[PDB]
Every structure is written in C-alpha cells, then in structure tokens.
Amino acid sequence: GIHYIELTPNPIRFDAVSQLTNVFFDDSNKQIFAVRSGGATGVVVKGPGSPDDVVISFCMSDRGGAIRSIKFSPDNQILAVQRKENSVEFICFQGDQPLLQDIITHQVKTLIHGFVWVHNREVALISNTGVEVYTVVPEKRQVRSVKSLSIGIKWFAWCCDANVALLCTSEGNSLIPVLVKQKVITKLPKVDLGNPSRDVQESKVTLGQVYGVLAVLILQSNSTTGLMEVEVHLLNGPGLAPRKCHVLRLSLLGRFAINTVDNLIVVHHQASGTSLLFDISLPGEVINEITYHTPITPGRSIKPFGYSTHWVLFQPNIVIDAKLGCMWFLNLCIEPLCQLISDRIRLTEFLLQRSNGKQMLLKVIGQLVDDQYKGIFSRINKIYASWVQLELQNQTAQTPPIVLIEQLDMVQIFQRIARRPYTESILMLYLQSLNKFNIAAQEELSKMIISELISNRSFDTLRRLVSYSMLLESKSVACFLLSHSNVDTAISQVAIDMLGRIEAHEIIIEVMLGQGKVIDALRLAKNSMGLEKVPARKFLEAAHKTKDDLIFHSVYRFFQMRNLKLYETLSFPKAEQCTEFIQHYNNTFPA
Amino acid sequence: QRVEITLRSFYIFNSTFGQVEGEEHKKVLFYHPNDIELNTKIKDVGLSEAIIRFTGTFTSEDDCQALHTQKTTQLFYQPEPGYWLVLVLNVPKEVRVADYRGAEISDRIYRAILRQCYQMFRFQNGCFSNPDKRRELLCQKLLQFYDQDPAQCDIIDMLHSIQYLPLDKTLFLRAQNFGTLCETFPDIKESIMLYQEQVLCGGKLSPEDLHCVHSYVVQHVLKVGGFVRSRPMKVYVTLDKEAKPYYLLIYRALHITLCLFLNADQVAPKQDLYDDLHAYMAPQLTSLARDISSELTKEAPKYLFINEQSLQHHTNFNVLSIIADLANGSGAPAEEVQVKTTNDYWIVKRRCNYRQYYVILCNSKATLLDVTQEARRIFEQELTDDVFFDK
Amino acid sequence: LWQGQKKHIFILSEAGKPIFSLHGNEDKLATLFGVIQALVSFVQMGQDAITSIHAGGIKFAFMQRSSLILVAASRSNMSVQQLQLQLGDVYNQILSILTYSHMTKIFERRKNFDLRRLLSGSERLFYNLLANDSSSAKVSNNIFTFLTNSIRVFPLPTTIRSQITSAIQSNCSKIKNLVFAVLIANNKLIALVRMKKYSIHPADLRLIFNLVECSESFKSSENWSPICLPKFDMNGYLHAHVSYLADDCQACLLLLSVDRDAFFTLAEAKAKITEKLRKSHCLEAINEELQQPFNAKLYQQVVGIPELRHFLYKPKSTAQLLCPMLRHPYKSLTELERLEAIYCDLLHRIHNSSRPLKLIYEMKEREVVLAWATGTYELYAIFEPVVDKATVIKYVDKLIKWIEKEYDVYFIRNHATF
C-alpha cells in the first residue's frame, strides 16, 4: 500500500446515469452536466468554483437528437446546444433562470463536429469541411462570422489554456495545429510526425501541457523489439513550431493512458495494474539529440482506497465515473517517495522542481547533516552546488522559481549541529559553494563561522577570511569579535583592524580608553573630532583615574593650550564646569 | 684586514654532576670541537661556573647573560634548572697592531640563536630530563646541527619570521579543503600544507611549533613523488595544553609538502594505510599544485613589514652600519622614530597594535618634512587600508 | 639592602688588598675582593683581559691600570663605556692625589704595601666625585655636566667680565712662574687667564672645581696647598694659593705656581687684585647676580616657548654647557631619574663610535624628544607629547637664533693670557 498515486479523500458526488438521463462533461470549465428528459425537468451542474457545488436547474424542451455537449460561457452567461449534423441551435441564457423565449435557431450545411468558447462572449465552431469562427448577438438574434480556414477533419482536439486546437486531416496522414483566439486564426507549422504512414486513433493521441509549455503526446511501439513507448513533441520552437524533444521507454505491452499530475506524465497500464511516472526535467540518456527516459520508481499501482475499464480520463488529473456517479482528482504522496528513491542527488533533483519540495527538502538536508552523518562529503558537496545555482539565478534575474532556498533557510539547519567536531568542515563547504557562485555571506552566517573558528583554535583561517573580506563588514560583527577578546589577543587585533577598516572611530576610542591609554586615545580624538569638539571632562577624569601625575599634567597642558588658541587666555571657561580639576592640579603641582 | 665573527667553542655542562673530587670530567655533557684536550674543557667549564657564581651574589643566579673579554665574548643560557648552554665567539679584528672591535656585536641575535638550538633539540628528542650516560650520547645530535654563517645574521633571524604567500580566494578555499582527511581517516590528528618555502595553510598550531616544523622540513627533506622515507620518526609538539609525541608523515607533490601528525600512543602505521593515503590523495594534490604554480607564473627605497602575532614578514630586501641600526631599535603604546646616519641614510619606524614597519631611504638633500612625506608615500603605495589613521 | 644599592665602586690592588669601597667597610668585604682578583688573574692567564659582565639588569665594568683593579657596578640605564669613563675619572683622582712617579716607585718596591696610608684624609674628594650624580638624593645639573663632560659659565654682561679679566692680567703680570689663575663662584667659572704656551684640559678644570667645592677650609684662611694636574704634568706638583674675595662677595680665586717658596708674592697680588676689583664696582655686579635664583632672562625666554620642558645646548669648539632650570613636572625624584636616563640614552646613541648618528626624532607616549649634531653645536631638546612636527622645528629654530644672539653673555670664546 506504500504508493505514490492517491485520490481525493473528499470526492465530489453527483447523480448516477440512468436509462434516460445522460451525462456531459466539460473539460474547459471542469464541469459535468447531467441532462434529464431533454433538459425540461432540470439539468444538474457539478464542478469547481465555490465550495458548494454550483448547480443551475433549467427547463428546455425536447427538440430531437442526442446532445454531445452543452457548455456555458467562460463568464457563465450563455450556453449552447447541438443536436444534428445540419441543425445546430444557439440558445441564450439570461440571469439565474432560463428565459426560454430568447432561444435562437441556426442552420449550417457543413459536417458539424463541435464548438468551443474562445472568449467570454465568443463561440468558435469546428466543422469537418473546414473551421470557422462565429460571434453571437442576442439583440438582433443572429450570429456573425469573421474568418475561416478550410480543411477536412476526421477528429479534433482542443486546449482550454493555450487555445491551440489539434486537428487531424481527412487525408489521414496529416496533423496541423491551429491557434484560435479573437478574430485571429492562423495555421501553425505542420508537425514533423516522423512517420507520415502510421495509423492514428482516438486512444493514441493526447494533448496537454507540462511545466507551462504545451506538448503533444503520441503512443508508439518499438520498431525493433515491439515494446510500447510514448512519443513526445514540445511546442517550444520559434513561432510555436512543433519539435520533438523527449521519448519515454515503457518496455511493456498493452493499453495505456496518460494524465498530467503535478507536472508529471503519469502512464497507466490496465492489464498489469501499474502506473509509471516520468519527470521530463530529470537528467536522462540522450540518443541522436533526443532524450530517452525511464520510470524513476518500480512500477506500482494506485493506492488501494475506495483500474476498472469504466473510467474516462480527462487532462490534467481528472478521472470520472459513468456507472458509479463520482469524480476524483489525482495526487502525490511525497513522503513515501522520499524513502523509495535512494540516490540523494537524484532525490534533490526531483524535489527541487515540485510544489511541496521545501518542507521535505529541508528535512532531507537536516537528516543528512545531523543524524545520519558519515565520513556524505561528496554528496553535500553536490547538493549545495545544485540549489545555490537556483538561488543565484533568482538574484541575477532581479515569476520566482518553485522551491527556493536562501541563506536564512539553511542557517537554521546548521544551528542544531553547533558545538560539534565536524561543524567547521560543513560551514566551510557551504561558504566555498557560495563563493564559487558569487553570493555574499550575510551577518548570521558570518557570526556562525567566526564562532566555530574561534572555538576550534583556528586563527590562520580567520585571518585569511578577513583578508579577502568574506565576512560581512558590519559594526555588529565587530562587536561580536571584540566581545571575546580574552580567548587570545589575535582576536583583539583582528577586531581592531576590521573596525578601522570601516572607520568606526568612537568604538576604537572607547576601547583604547578602556585599557588605559589616554594619550593615544587623545591623539586619535583630536584628529577625528577636530580639537573644537573633544570633551575635556571625560579625558580629564580618565587621566585622573590612572593616578600617574604625568599623563594628568600633559592632558591639562594640552587643554590649557587649546584654551590659549581659542580664547587667547589660559583659564578654563565656565561652560566646562571643571573647577575641581583646577583645584586638584593647583594643589598637586605647587606654583 | 677584516677577520669578522667566527665560532670558537660550544658546550653544555651541569654543575650538579661530579661534586666528588676526581670526577671533574663529568661536568661536560658536550664540547665542540671534540679535538681539544680534557684539561682545557675542565678549565673553560670552571671559568663559566666562576662567572655565574660571582654574578649570583648580587641578584638571582639565573640572571647571568654575557661576558666580554678583550677578544672573545661568551653567552649563557639556562633552558632547564641546572643545565647551561655557552656559545663562545670571536671578536672581529682590524689591522692597520690589532684593533679589536667587539663593540659591533649585538647579544640579542646570538642569544636568540642559542634559544633556537635548544628549541630544535626539544622538538626532535624532547627535554633534557646513570641516565647522564644516555643523555651524553643522545646529545651528539648537536654535532651535525653545528655542521649544517655567524657573520650573516640580521633582524629576521632575531625574530624568526617567514615570508608571506599571497593567493587568490578560490585557490585558498580549494587548498583549505584538505581537512576531510581527519574524517575519512580517523587516525590523522593534524595536517599542515607548505608551498616550496612559504607556509600555505597551517592551522591549529602555535607559531613556534610551525616554525620548528618548517625549519626541520627545509633543512632535511628539501635540501637533502610520494611518501619520503628516511634512513617512524617522532616529534614533540604541544596540542591541547600538553606536549605529546606524534608520528610525522611527509608527502611530496610537485612543489607541495603535506605533513600529517599521527597519534603516537599506538603501534606504528602499516603499509596498507600508506597505500590508501597515496591512492586517495595523489591526483587532487597534483592538480592543486599545478594550478597554484600556473597562477603564480601568471602573477630605491626598501621596506620590511613585520607582524608580531603570526611571524609573517613582507619585504623586498644596505651596508653593515645600516643593518646594525635596525637590530638595535626594535622590540606597549604606539611610537614613531626617525634617524639619520652620517652616510646619509634615513630610517623610519612605526609600531601599530601588533606590527613593526621599516623604511630605508638614501637621500642626502632631504629635511625632516620631506622624509616624512616620502615615508608616507611609500606606506600608502605598498599598503592598503591605512592603519596609522593618517587621513 | 647592601646589594640593592644603585651604584657600587670597588678599588683593589694587583695582589688583592682592599683600598676603597663606596658602600660598606673595606675590611668587611675581603672575600669579594679576593674573588674579583682571582677572576681577573684567571682570565689574564689566557693572555686576555676581562672588561665587562652583563647580567639581567646589572652591569659590571672592570679596569686594570698600573697594578690597580677598578670595578664599578650599576643598576641604572648607563652603558658600559660611560661606566668606564667614570672609572677613568676615579683613577685620575687617585693619580692627582699621588703623583705617578711616586706610586710607580712604591709599587716597584714591596708588592704588599697598603695604599690607604697614603690615601688617608682624602676620602672627601672621592665621596664628592662619586656623589656628584643624582642617584642618591641630589636634584641639580651636576649630572648633566658629568654626562657631557663640560662646565657651566657664570652669566654676566661682557663689560663686567672684561673688567675683571683686565684687572687680573694687569695686576699679576710681573710675577714669575704663574701658570693659571682661576676665579669661580657657586660652581660656575667666572674668568680664567693662562700662560701663552700652556693650555688647560677639561678634566683638570673639573678636578679643580671638585677640589674647591668639596673643601670648606678655604674661607676662613688663605690656604696654600699643592695640587697635581695629570694632563699638565703627571710627575710634577703645582702649589695653589686659594682664598675667597671678601665676606660679602663669595667668589673664590686660585693662583697656581710651580715655585713652592713664592707665597707672600701671591698674597700681595691677591690683595691688589681685590682692591682694583672693589674700586670698579665689579663685586656689586657679582653679588647682584648671586641673589637672582634663576637668571630671569632665560626664564622669560623659556616660558615664552610652551611645549618645552628641558634642553641642553653645547657648542663644539669648547667644552661648555648651557641648560635651563628644573621645572614641573620634573621637580620630583622619579621623574628626574627618568629624565637623566633619557639624556643618557640619547647621548650614548649619538656619539657611538661604531655607528654614529646625526639626528634622532622620537614620539614616545609621554614625551617628544629631539637630538641634533651639527658641525658647530649640539642640541638635546624635550617637548610635550601631543605636539606636531612643524611647531617643534619652528620652536627649535627660534631658540637656536636666540642662543646665537646672546653668545658672549653665556659662553667664553677665547680665554685670557698673561
């Protein structure tokens, strides 16, 4: 039961199909419609949106012909119905209750296949003879046309997001995408199918986008061994030109279906009852500039809860029930996957491109660095250089990348491994990776590195690190270095040197006065402050505490000459308020 | 006709031995040269003891430091209580009659040399403390030491400094990465990496031990592709507040010497460990050495900037009179000394927190202000991050 | 306590017979003298001579001259050469008390002759000479005169000095065999007149100064005593007529003659000299200058320059010194010792023979010193610790200009002649 595909614990529930009622699904708005008695008694609505399932019950008569699709507008204001190959009626919806008097009837000769909404107020129709594009008007009760094309069509396919419709020609050996939007429809470069003679069927072609780029999927069997495979073409060429980029190696036989869950191409095998994941961005073997891929985990079934041939699979992760009356959504359990995959580099690569791969990635790094540590070195040498590249790419470009780990994320990781013998090597490896990718070290990492270097009695490394300015040159870092000052004196030397680097003179003066070097502090102050701002009181008190009778005389004489230069006198101005020192000097040194 | 300083004698004696009459030859534990008669050895030891006991009537006995006769000068030194080292020297002569000039000798340099001799002996063999018969035969280590110039001595030899190796950040980070050996191999307690002669990355070791290791390596391995084997060598270095024996393993890349300190309270390492270390370490070390060599290939007033906390100087090194002045005025607050000699040489000295700066100029048409400006120009040119707060 | 003193002077004989000791009794220290003699002989057996011993804070200096052993120990900052100079001064004092021929013959006689017999009653001169330093209790400038080996000249206007010299050289012209006539007052030379062909040497002049200063019986009588000048003639004696001028002018006059019988002539000449001085009012000027405590002119000049604590200026042609008065903060004893050490260090470094200097500038914590040795003078100034350099140079230049202006008032260029 330890599996990687599960279903929703709270599935949506709706009315089961019967001999009279029919069920119609809309992929564009993820809505299932269950018509009753031709819509006269009320059609129920089930799908996404509000937490309560939105249902609109409406009445509409019996005009003959089975419905293949009824679809609201993207703003849910107008719906449509199709009955016959030559009579397709455009019905108008008003408010929250059907104004049945406003229905519009339309007639077309062409072989009708289906209709789509290209905008909130635009309906586009697909017909065999050749496509077109119409626009409705309820006022005059007619529908206008703008453009067209012209291509025989056997079967079609539609995309709601990119509005790119994949059409198969009636010639049976040509596939051409068309980009359809407001007033503008144009052909795309014809897809290089590779084999213009292979037979194409309905269960052999699927269209869906991964990682935000639209791609086409074709099922195939090996031309040498006969084993089944999947042919992948990505619409990433200049001008949305189709281009083959990937091939998947299934190495089984039978029927297969493809969904797209969390940007993973899931393949289902009904016969063996197993599912296969394929991650496109993972490093795989490349042959003839075409990358070949293999399942990342051994084949396993969906988690047993709640492979019947009755389902209908809709992109991206929609599975519905015909005779059961339910509808789930697929999901991934990353906790079992973090244990199934053993290669740490592969697991990091897989998790760096998920949607929840942050809480699990940080846990993996924490387990690898703290609990299960071994002599691992070359593994965390690569994990760093793997995510620091993403962090650098985020900065140099300033949509942020999915899963992004900064310095403050993994500083918290290194906290629990502090005061251990092997912490220095890990910190130095991290700093080496950052330096290799040209990223500055912030305050907290610098503080941690300084603490570990000081504790482990390594001073040459500290001197070399300060020399290259690999630690943040902040006043807080200077205070951190200076607060120790007692393990050794080289720490004090480094602190003073890097304090003088950033020109923080007040702290240097305070420290020098702390040791008891009054003359040097005064010399520095008269150059920093400027001889009109030096505090006489502080220096006189500091020189008086030392009790030396020579420093006191020199300081007193310096201030006397300052008074002479400023005020042309040898007396102390009343503003200073230092008559006590004058009395002390007069008593100490008799005239 | 200059004669300059030579070496006349060197001996070690302990007055405790041979207190009974007839055992006057037991005082000497070593005498150089060994060709001298025993009576002369006893007479010299007696003179040294007489001088020491004459000094010991005014102050403490362990204060005697020198003797200056008319043509010979002796220097005393006591590393441990009882044992004395003596270094007899010869005064330079001038012939015009003999003009002895014993006033051209600075005691600090040669007393530092006396200190270094005992430091090296302690590094290799241990402390000085019948066992005296074993000691007297183990002290014939100081026979090749004084066989492998007295006149050529300066301030650098007085302060025991090693030049500085500048490297860019990336290469230094790569070189410091060789600290995972203590984790992959749990036996190794310490590692030090040297370039050809400058210390590249030596950490968790006091400057004295690092100087001893560097001097021993340079003297033996460098002068006379893998593990160099000598014809299990133990060293005595202090780690974690105690001096303990350690095995020394020396691995030689192209220009890189890597010394590894194995624990010495167990059996000697086997051949499998050497093979594992070689096969695990050779290619990375070779590549690093090649990269460093290529980078270094890619990259008038004198000066000498000495550091007192790490003993790494930086200079571009002057007549004998000038060289004598630098060794005189050397080592507390900051200071600033400017001196002009008769032969028109200006000498400037600074002393910041823990450093010493020297600049030597040769200009006979300068005043005090001009000399100060020139020294400031040199200091700004050859240094960054102004340290003197000149502004 | 005895070994904790700051200066020791021991004098021995070639055999090891105690003679003189500055501290303690010469007979209580027999074993030390025997040890010293044994050490000296032991070193000399190897055709070598011992000179000094440096032992961690204490220095000893040895000398062996004319079968005498001179040993001096000092805990001060003095180097060994200066201690050798002090020992040479002591030996010169001995040579002056006993002429060289007498001592060399008596030593050629019995080798165990005690010299304390011949050196009895003259301990005052030795004690004065060795106490002329500021080590024990003295606060004066005699240490500064000793360090640079020169004397100080009494500051008088040129007219008074010219009158005094003219009076002396006019009154003492007819007397035969008069070599020197010296007039000093308060440890300071006033005038000096000498024969044409014979000069004087600074060591002998300092010896005369010591003799006059130490003796006190020159005031109550017209004493007639002999003196030996080693540089003049080391084997011959000189007889000195010494007498003060009056009871209100305390200036002492010395007439030196080679004839032992000519004494009444010297007395008559002294009477005539004193009369002719009193006639022209020179004694009034001398007495007026003797009452001034600090020579107010130089005091005004020094106070006119702040950031200056002390200096001493000495020319090169002659051995004379000029220095101001001791002022705060150097009026205590510890600071006085520190200042003495500073001058000792600077003087030793400037005049070193192996490596001589020309200019020393230092900016230590508590002072800013400066030395200078030009071809015509020699200055040693001390400034305040927080002075810049341009101000120091300006002050020094102004002071030198002022000193050069008032030269004839403080210094004597050429001495007189009979």
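Numbering of chain A is taken from Swiss-Prot, so the residues present carry the numbers 6-311, 329-397, 406-428, 441-633, in order.
Even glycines carry a Cβ here, placed using N, Cα and C.
As annotated by Swiss-Prot, domain 'Mic1' applies to A:462-616.
Mapped onto three states, the DSSP output places A:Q535 (mutagenesis position) in helix. For the mutagenesis experiment A:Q535 to W, the note given by Swiss-Prot reads: Loss of interaction with Ccz1; when associated with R-539.
Cβ environment of A:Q535 (mutagenesis position): no same-chain residue six or more positions apart lies under 8 Å away. For the mutagenesis of A:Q535 to A, Swiss-Prot gives this note: Reduced interaction with Ccz1; when associated with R-539. The structure shown keeps the original residue.
Experimental mutagenesis is annotated in Swiss-Prot for A:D539 to R, with the remark: Disruption of interaction with Ccz1; when associated with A-535 or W-535. For A:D539 (mutagenesis position), the same-chain residues 6+ apart in sequence whose C-beta sits under 8 angstroms from its C-beta are A:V508.
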Q: Between A:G311 and A:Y329 the chain has a hole of 17 residues; just give the Cα distance across it in whole angstrom, please.
A: 11
Q | Gap of 12 residues [A:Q428 to A:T441], endpoint C-alpha distance in angstrom | A | 10
Q) Gap of 8 residues, A:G397 to A:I406: Cα distance in Å, to the nearest whole number? A) 6
